[PDB]
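Here the structure is laid out as structure tokens; the discussion comes afterwards.
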Amino acid sequence: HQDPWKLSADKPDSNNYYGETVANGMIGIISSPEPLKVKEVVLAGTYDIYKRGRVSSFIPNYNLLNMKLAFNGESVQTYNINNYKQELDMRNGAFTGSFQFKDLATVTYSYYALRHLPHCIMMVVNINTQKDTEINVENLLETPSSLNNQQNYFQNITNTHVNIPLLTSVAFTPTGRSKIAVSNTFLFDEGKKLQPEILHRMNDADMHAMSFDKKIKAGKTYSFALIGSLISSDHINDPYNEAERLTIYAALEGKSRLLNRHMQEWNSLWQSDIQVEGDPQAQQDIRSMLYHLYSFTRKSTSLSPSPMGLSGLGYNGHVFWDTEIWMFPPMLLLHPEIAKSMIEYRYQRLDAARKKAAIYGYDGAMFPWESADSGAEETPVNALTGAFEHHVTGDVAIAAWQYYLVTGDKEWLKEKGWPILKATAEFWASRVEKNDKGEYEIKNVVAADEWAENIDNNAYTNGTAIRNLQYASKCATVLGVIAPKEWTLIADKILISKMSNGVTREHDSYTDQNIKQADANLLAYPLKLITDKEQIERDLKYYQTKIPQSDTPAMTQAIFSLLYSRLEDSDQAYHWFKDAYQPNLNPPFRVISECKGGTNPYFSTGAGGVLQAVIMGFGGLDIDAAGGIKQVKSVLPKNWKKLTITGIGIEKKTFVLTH
Amino acid sequence: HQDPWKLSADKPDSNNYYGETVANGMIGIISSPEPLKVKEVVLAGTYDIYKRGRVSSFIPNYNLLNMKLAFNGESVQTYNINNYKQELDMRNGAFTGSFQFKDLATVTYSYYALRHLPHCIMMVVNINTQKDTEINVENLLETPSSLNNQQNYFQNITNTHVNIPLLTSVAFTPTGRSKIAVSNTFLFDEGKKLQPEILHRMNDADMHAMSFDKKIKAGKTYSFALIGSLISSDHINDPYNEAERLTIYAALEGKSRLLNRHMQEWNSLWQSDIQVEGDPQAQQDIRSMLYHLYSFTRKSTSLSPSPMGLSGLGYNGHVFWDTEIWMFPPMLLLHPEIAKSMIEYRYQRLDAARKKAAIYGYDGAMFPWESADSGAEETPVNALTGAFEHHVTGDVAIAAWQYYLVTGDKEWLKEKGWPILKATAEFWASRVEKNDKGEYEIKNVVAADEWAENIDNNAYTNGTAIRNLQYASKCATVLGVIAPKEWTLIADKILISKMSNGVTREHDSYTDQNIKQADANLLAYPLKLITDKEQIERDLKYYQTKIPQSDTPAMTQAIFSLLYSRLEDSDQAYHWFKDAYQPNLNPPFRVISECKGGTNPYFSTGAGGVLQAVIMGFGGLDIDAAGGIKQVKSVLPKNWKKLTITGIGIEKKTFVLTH
Amino acid sequence: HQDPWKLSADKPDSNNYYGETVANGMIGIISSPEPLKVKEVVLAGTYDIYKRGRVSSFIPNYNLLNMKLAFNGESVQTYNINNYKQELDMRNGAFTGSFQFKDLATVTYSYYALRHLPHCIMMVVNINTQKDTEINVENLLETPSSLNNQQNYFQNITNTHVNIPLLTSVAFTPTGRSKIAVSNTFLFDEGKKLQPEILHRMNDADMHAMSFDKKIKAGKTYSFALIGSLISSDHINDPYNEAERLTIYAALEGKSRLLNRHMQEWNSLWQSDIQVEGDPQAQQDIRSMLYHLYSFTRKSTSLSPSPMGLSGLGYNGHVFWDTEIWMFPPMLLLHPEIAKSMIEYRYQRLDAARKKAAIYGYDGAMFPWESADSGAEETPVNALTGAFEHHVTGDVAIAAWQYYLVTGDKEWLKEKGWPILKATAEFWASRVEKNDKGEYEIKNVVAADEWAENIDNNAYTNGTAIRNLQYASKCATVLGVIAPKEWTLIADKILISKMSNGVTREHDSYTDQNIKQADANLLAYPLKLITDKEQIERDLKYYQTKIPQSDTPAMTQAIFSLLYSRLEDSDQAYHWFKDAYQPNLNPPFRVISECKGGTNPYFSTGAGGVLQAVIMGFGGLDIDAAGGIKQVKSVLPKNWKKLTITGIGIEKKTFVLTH
């Protein structure tokens, strides 16, 4: 099960199964262990009050691919199939199930979140029978209990050439905030006169279905497709009509043209790749990390991923610094247009950040700890991160400057980077307090180490304020605008303190407490405020054992790996690489949970960190403060013969590393 | 009935009557055969789900002018009046009825959609007595069944000088999308103390009325006016209060000031005119065409006409390429500020076109087949045009570029034209497919000939893509920007094929099918991709008999006329000019239906086409590719002694043509 | 009772009591004569249909500070306390009450509209015991009858260190337009383990409460604080969660940190101050005027004050020219960043002014007589000012140009000032009529003297049209853009006439009528179209006799004062300075009513005028037509030994004047 392009599971065990996701950055479909079913469907950009946190959330959506297959009236069940296998093809995000029904027939089904059509899904079903047989096929549209006020429709769209039967539902999110429409059709090869008659049943309040029968002859394969479109009032004013329009459009494009477009967009994503010689498990794991980041982002949008991307309702679908510092850097090096969408998300929410700053008594733009539709603060009120974890503003500034460093797009810096950098620098200039000694303090925050609450002069927070102020000043210079000279004066005097052993102090109350995640070590990478290798090493030695095994998220060990790679320590770098994700895995597809032994995949934030350990750590790739991508000294794991990284920077460079 | 300024009807026949429209580009009022009634009122910019197509629509509104008149308690009806006449004065959009009631009085009523006050209507009533009589006058506000949740109000607005009685209704469009308010008052000459007492009745759920009595001695003229304001939440946040404010304002202005401003604005519109010597019927018909375009548009707005303007709910009030290619060109030459409003409609909806392109898997801006409030796709889902008729994007680009060519407004090109041309070119660059031979194809469209569905390389569509890419490239140069070299490479290699007889092929599946309307011939005019006179002629000979007599819209024969004028063939040009509209007329005012023998006037699209046959065909006027208006060779109909076109181009040039 | 920083009342008389306001430009809290109660709370920016005028209004909000205090089960009332005093400290907007309860304790309470946290309020209560006692403390959240569909919540926010009990309500404005959230907590000094248990009662439909008991030994001080956050959907998408988040934030900042931040911001505001030597009552009155303008405005916003600021529902909270001409000039000289917010309010409402112009048949931007949320007209329909008092458009233009003169901010002129000046100039160019003598008239207005309705060529109106046209032309020159030459042509020929007595004629129907307020005198100041001191004196001597004692607002005598100050006549200047506000005062805090003997305080318009009489009049300070502030000839009242004005202009200049 160590194909470098395919994740595979034989006989899914429903008692120990964590589904995999196919997604196009707009819709995510999470697999079921049951044949011809999906577990959960998530639509990006649709938020309403729902369950966790009493704040906006992603909403479980229509399981629009759900199918029932019968042979001569006998429904497919666990007890009557064999050689049941699932496979995820990471080359094209195809999720395939295959099984034999008794000794009678073989069934394959592949489904796709179409890469070029953000709101369109397709499942292709192939049935090969060894004897004459009749199939009954049903597609069910069950309204999930997350939605209300549903309506269940069915109609025929016809002309002299086609009969497109549409199974449509329209429903609302819990508070009525968003109207959802879904529209499904069956595609046949045999043409209007010979295609099966489609029946419609509405037997339940929350479910309707379309169905057909088809005679298949011995030794013949019968193929059909299910196309679905899923869209909301967050995406279009009239989702009901747009869903039916899209499904009609996709039906008359046809399966071939749809899969060809899908393949072309996936081929383009995989022009940036990471190849490992000598470690098939690492090769597959790293492909899975790239696959999930590619599936959970979309170029040419203003979409940003949640910590769980489109794998479910993890962290309510909210956007955190998990994007800017964890998922954004590897995407900026491999596909700058993905990074551009992530920062566009923030640019279009700058108004909401100015409003938050004003409500909390500050100048400029104060980005929220958790962001959703509006860009207003969305953190559950019971979590003190929302009111007090202020480094997110610096994290947004850092990503915006990095975008310009890697692309050199000065028109983007004028139109979007500078508005962000100027407003965020104005925030920090208003956020600091000058003390007796002329130093600048940032008092009463929640640390990057979120176990440290309502403390002063957090190392990471203060570091992000310094970088935000420096980068805003640098930006002003590049564009020929005059920056307040106070920004540089403040940056040079923001407190970063050492304990008596010379170790960077996490905050003013810090001695030897356990910490949730990397904080002081982040001043070495990503901030590069600490470059002295002896300082980097003494900070690693003091803090690396401060992170407990339990209830600590995957936002630490990838940084330890990267820093040990920069120190040219192969044994420590590889130890921390494995520790970053292997103890977090869930079967049968090695999806990644947030914490060690956790059960909440897929934590895309964790994948983003590990990709930095591979690209920036083992590959030595670095955003040069002066612009572009440079390469610094690195080591490989002992057992890696070659590391090849393709599509890096706007010159699309290939880097090869060997021992 | 061939007055060059007035359309007149004696004794309206309600069994064979198609009403005429007065409009100010915001409100349209369509005439009733019944005296002192109107059939329908339409407010621009107000759309909701209603009847046809399951998509947004114009909504029948308050018939706010409806009046009941009694003489000595005897109700005035079609059955008991004589010498009843109706007249539309095209000089000032006055609709006038006049009749005799027995031996008592002559009644004249004139109503107006006030040209300067977009939301204000006025009816003026004169009663000339032959005997002593008492009139009872009632103004009815009946909530049409298109509206719901109505409220019926009445109050006196007073000071020492006035008593302004306001009859107000507020109601909602079917889904609650739009709140409509209407407020009416009576104006009297005799002043506060002597004016009639105004009674209010609320006897029905869906109707209330204000009324008065007045004794008039024999041989006197008694005059009163009704002023109404009609506005919605689409136009103003508080329509209820703003309707009352507007009616009070208009009442205090008075009839004389209102009609003087109205006259001044209509006089300005008619400073661009078409004068024909030798053909009184042509002179009246052409004045009717100009009058309807002037009535159905408004300078200094973001309004664009539907194919039926404000004559009713034709095509749901949606905006089509009917504006860009059919109504826009004659308005650009006569009144560029009207053309500016039409293209402003599209500029304001550029973000909705970007959203459509993303949903359908393209780059840039994909303008919708049918547009309404948002600029999202509004085509009924049962019509494949909405998903597949893509030339509308090129049509918007062509109009944008022509606006700049005619005005030379480089500031408008920078702020609005270029955003349109750049985004629409980016769409076409993403829409084409390169083939093995290095040609660019546009596969799977609905043709301009909409009977050809899901075909490849439509002539008109491919031509609009070429022009969009060429004009965007030219625009970039005017503004000192380097357009992507790909735009010219694609433009130069987009497929336009010929059949073995050398005739331009309509699409890759086209041999000799009947066609709905002009498609390949549009490559000659308006696109001017075909300039060779033998090629123009070969294409006319092959396609001119491909358009059936039945169920074919007025989007063909005007182009045939214009092309035969350009070929200096007076007999063919005049044949096609008459065929373009005369078989489409409805009595008694020669309004134009969409198709031959049709009954759905007024098809403003057809008038726009015919006005191009007159201005660009008979007049030889042409948009110069290098800027401004030029004149090419033309002919007149044999029976036209002189054609005079005034107010052309930003120099407001007069063109005179004789034999 | 004549402290230069504090307003004091002994034993409030509920039968003759006009409450004083503490405000931060977002929340106003108006005092009750009853201990530990507030009369009214107003939230800026929240408007809905409510009572007066049938148009949008400020809404009475939660009296969130309402407290009930009992000693040994005995309820504290006005009738059983003694030595009860109230005091407003203008230095920090602290409202303090203090009283003795029998032989048990002294109670002191101080409340604040926190200056740095626009949505946060704090009350601090100190109990100083003379005997052992037990207090019962209740904080009540009563939903006012202005709101509907309330919900009453209570929860504990806890961690190892804190238990923050939140008393929260959520409700809606009358039409459901706005959702309001309020969240309160108690702060204690003693810590989580020792703090009182907080009980919650929900006994009424419209009220819930949180309460505690505390035993206090004799001779001890016990202190507690109430913090509350008040916010709406007009301010934030999710007011419910944002109110709770803000109160948690404020609780974990704590009383000391909040008051320090509050004091810092009030210290900054008072860096611009007016010091009078030899007249303690004038010193205190002028402080009260500065205090109210500082409390009723907020830098770095788009808020503009109503005529009553946040003192209540006066004039529905609508924005009038009372800002541009009355409150804006003193704030522009003292704190340009306050003036910037006031003009930002108009800039962000330019689209609505363009819409109003279009609806009334004009070009450009027509600012409404009364403005609220959208910028559309909000004047009650029964008042003709809404449709007909047109000088407001010139008033906005004047303020926009003055902002540029005083700041010299050319980037602001390009982005905001020019859009205002260009559109308002276009309005006036479309508003004038040229007569047979080549002069420009403005006909059928309501005058600045609002008693003159539907008249022609109002002096002040014509003056503002001239300045608007001139300043738009000067603006075009500053930015190097071409202005229509018609603006200068029109400005030079707009009619301002003299009657046969050599007095400027108010309008074309004016001879000797009583006038509501200053009109023709405003051509001298502020417009400075009349600089001839003899014409100023003629207009002064005539019109100063025409203002009746009754029903005439404080928009007159302050100008008389300033002009007599400019002519160097102390006795007259001082007479009109006193008449401007002293006859409009309400006890016991000398709050200002709109009219002489009025009962509708606080008329901040009136304070604005008088501050101009002091700064521009007695101080001789003037906005120089060429940029910055200059000083012309002035006099002081006989009895004033010295006038000092600090923080003037962007140079922050101090001006000292003596006899």
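The count begins at 1 with the first shown residue.
Structure method, as recorded: X-ray crystallography, 1.5 Å.
Cβ from N, Cα, C; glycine included.
According to Swiss-Prot, the protein has these features:
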BINDING   B:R52, B:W369, B:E370, B:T385, B:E450, B:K516  beta-D-glucose 1 binding site
BINDING   B:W321, B:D322, B:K516, B:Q517  beta-D-glucose 2 binding site
MUTAGEN   B:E450 to Q (Swiss-Prot position 472)  Loss of activity with kojibiose as substrate
BINDING   B:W451, B:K516, B:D551  beta-D-glucose 3 binding site
MUTAGEN   B:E594 to Q (Swiss-Prot position 616)  Loss of activity with kojibiose as substrate
ACT_SITE  B:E594  active site, proton acceptor
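Reported as a whole number, the C-alpha separation between B:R52 (beta-D-glucose 1 binding site) and B:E594 (mutagenesis position) equals 17 Å. Restricting the recorded positions B:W321, B:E450, B:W451, B:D551 to those with a CA within 10 Å of the CA of B:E370 (beta-D-glucose 1 binding site) leaves B:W321, listed by sequence position. The record gives B:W451, B:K516, B:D551 for beta-D-glucose 3. Within 8 Å of the mean position of their Cβ atoms, the other Cβ atoms in that chain belong to B:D449, B:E450, B:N514, B:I515, B:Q517, B:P548, B:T552. Within 10 Å of B:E450 (mutagenesis position), judged by CA to CA distance, lie the following binding-site residues from the set B:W321, B:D322, B:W369, B:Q517: B:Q517. Separating the Cα atoms of B:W369 (beta-D-glucose 1 binding site) and B:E594 (mutagenesis position) is a whole-number distance of 18 Å. For the recorded positions B:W321, B:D322, B:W451, B:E594, a Cα-Cα cutoff of 10 angstroms around B:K516 (beta-D-glucose 1 binding site) retains B:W451.
Each of the recorded positions B:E370, B:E450, B:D551, B:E594 was ranked by the number of other C-beta atoms within 10 Å, and first place falls to B:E370.
Its Cβ taken as reference, B:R52 (beta-D-glucose 1 binding site) is surrounded by 11 other Cβ atoms within 10 Å in the chains shown.
Across the residues the record lists as binding beta-D-glucose 1 (B:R52, B:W369, B:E370, B:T385, B:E450, B:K516), the two Cα atoms farthest apart are 22 Å from each other. Spatially, by CA atoms, the binding-site residues B:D322, B:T385, B:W451 include one closest to B:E594 (mutagenesis position), and that is B:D322. In this structure, the CA atom of B:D322 (beta-D-glucose 2 binding site) is 14 Å away from the CA atom of B:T385 (beta-D-glucose 1 binding site). Binding residues for beta-D-glucose 3 (B:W451, B:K516, B:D551) extend across at most 11 Å, taking the greatest CA-CA distance. Around the Cβ of B:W321 (beta-D-glucose 2 binding site), the same chain contributes B:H391, B:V392, B:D395, B:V396, each under 8 angstroms and 6 or more positions distant in sequence. Neighbour counts of Cβ atoms within 10 Å were compared for the binding-site residues B:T385, B:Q517, and the top value is held by B:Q517.
Comparing C-alpha positions, B:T385 (beta-D-glucose 1 binding site) sits nearest to B:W451 among the binding-site residues B:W451, B:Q517, B:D551. Cα spacing between B:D551 (beta-D-glucose 3 binding site) and B:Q517 (beta-D-glucose 2 binding site): 10 Å, rounded to the nearest whole number. Within the set B:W321, B:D322, B:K516, B:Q517 that the record links to beta-D-glucose 2, no two Cα atoms are more than 16 Å apart, and one pair reaches that distance. For the pair B:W451 (beta-D-glucose 3 binding site) and B:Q517 (beta-D-glucose 2 binding site), the C-alpha distance works out to 9 angstrom. With respect to Cβ neighbours within 10 Å, the binding-site residues B:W369, B:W451 differ, and B:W451 shows the lowest count.
Counting neighbouring Cβ atoms within 10 Å of each of the binding-site residues (B:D322, B:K516), the lowest count belongs to B:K516. Residues B:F320, B:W326, B:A448, B:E450, B:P553, B:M555, B:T605 surround the recorded beta-D-glucose 2 site, their Cβ atoms falling within 8 Å of the Cβ centroid of B:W321, B:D322, B:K516, B:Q517, which are themselves excluded.
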